[PDB]
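Student: The following block contains the structure, expressed as structure tokens.
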Amino acid sequence: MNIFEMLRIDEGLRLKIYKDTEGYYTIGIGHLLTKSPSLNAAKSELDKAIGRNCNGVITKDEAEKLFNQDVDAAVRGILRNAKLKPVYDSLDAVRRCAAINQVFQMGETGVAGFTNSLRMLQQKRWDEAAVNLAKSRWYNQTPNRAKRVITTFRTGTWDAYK
Ligand SMILES: OCCc1ccc(F)cc1
Ligand SMILES: [Cl-]
Ligand SMILES: [Cl-]
């Protein structure tokens, strides 16, 4: 198991513009296109990211290219964050995948407000951080996914991904 397969399991893969769980236009492997509700805005963003007139559809290779850049941007976002960096580096390799996942899903922003969780994770209080992480909108709106990430943080193994 690695970050890619993990994320691929959590986000799925779609080659046509779709609405995410929050109703926003997205494509590929969880690549958000825009928060605006104009489909045309979305198609525009799509062409811009892909470099060609897509007309709302892309190929698998194109989706995977987006995915790569997006994984990369997330890590890098983590590393550049002063509140994030230190926690991230204190964790083992599996748990670091759980961190990337959350970031990928919610932005460096969203995560940066999980202050108590961050601290608990940094002190390695697994069970405590798991309970704390559950007390969030994130868990409440996408519980099945959240559960898997949480378990990952809690255990440091890929069991939830089986
Ligand atoms: O709860 C967020 C857990 C987390 C830890 C480190 C990091 F870089 C990003 C997210
Ligand atoms: Cl791009
Ligand atoms: Cl879910």
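Every residue gets a Cβ built from N, Cα and C, even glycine.
Okay, so Swiss-Prot annotates it like this:
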type	residues	note
MUTAGEN	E11 to Q	Complete loss of activity
ACT_SITE	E11	active site, proton donor/acceptor
MUTAGEN	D20 to E or Q	Loss of 99% of enzymatic activity
MUTAGEN	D20 to C	Nearly no effet on specific enzymatic activity
MUTAGEN	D20 to A, N, S or T	Complete loss of enzymatic activity
ACT_SITE	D20	active site, proton donor/acceptor
MUTAGEN	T26 to H	Facilitates transglycosylation more effectively than hydrolysis; covalently bound substrate
MUTAGEN	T26 to E	Complete loss of activity at neutral pH; covalently bound substrate
MUTAGEN	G30 to A	Almost complete loss of enzymatic activity
MUTAGEN	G30 to F	Almost complete loss of enzymatic activity. The enzyme is destabilized by 1.5 kcal/mol
BINDING	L32, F104, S117, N132	substrate binding site
MUTAGEN	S117 to V	50-fold decrease in enzymatic activity
MUTAGEN	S117 to F	10-fold decrease in enzymatic activity
MUTAGEN	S117 to I	500-fold decrease in enzymatic activity
MUTAGEN	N132 to M or F	2-fold decrease in enzymatic activity
MUTAGEN	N132 to I	5-fold decrease in enzymatic activity
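Walk me through where these features lie, including what they touch and how far apart they are.
Tutor: Around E11 (mutagenesis position), the C-beta neighbours below 8 angstroms that are at least 6 residues distant in the chain are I29, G30.
All chains included, 16 other C-beta atoms sit within 10 angstroms of the C-beta of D20 (mutagenesis position).
Look at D20 (mutagenesis position): DSSP puts it in coil.
Long-range Cβ neighbours of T26 (mutagenesis position) (same chain, at least 6 residues apart, Cβ-Cβ under 8 Å): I17, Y18, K19, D20, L32, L33. Under DSSP, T26 (mutagenesis position) is assigned to a strand (E or B) in the three-state scheme.
According to DSSP, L32 (substrate binding site) is assigned to a strand segment.
Listed in sequence order, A129, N132, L133 are the same-chain residues six or more apart from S117 (mutagenesis position) with CB atoms under 8 A from its CB. A helical conformation is recorded for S117 (mutagenesis position) in the three-state DSSP classification.
Packing around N132 (mutagenesis position) is summarised by its Cβ count: 19 other Cβ atoms lie within 10 angstroms of its Cβ, all protein chains included. DSSP assigns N132 (mutagenesis position) to a helix.
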Student: Please report the number of other Cβ atoms within 10 Å of the Cβ of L32 (substrate binding site).
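Tutor: Around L32 (substrate binding site), other Cβ atoms within 10 Å: 17.
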Student: Taking the Cβ of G30 (mutagenesis position) as the centre, count every other Cβ atom within 10 Å, in any protein chain shown.
Tutor: 20
Student: Return the residues near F104 (substrate binding site) by Cβ distance under 8 Å, restricted to its own chain and a separation of at least 6 in sequence.
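Tutor: Expected: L7, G30, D70, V71, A74.
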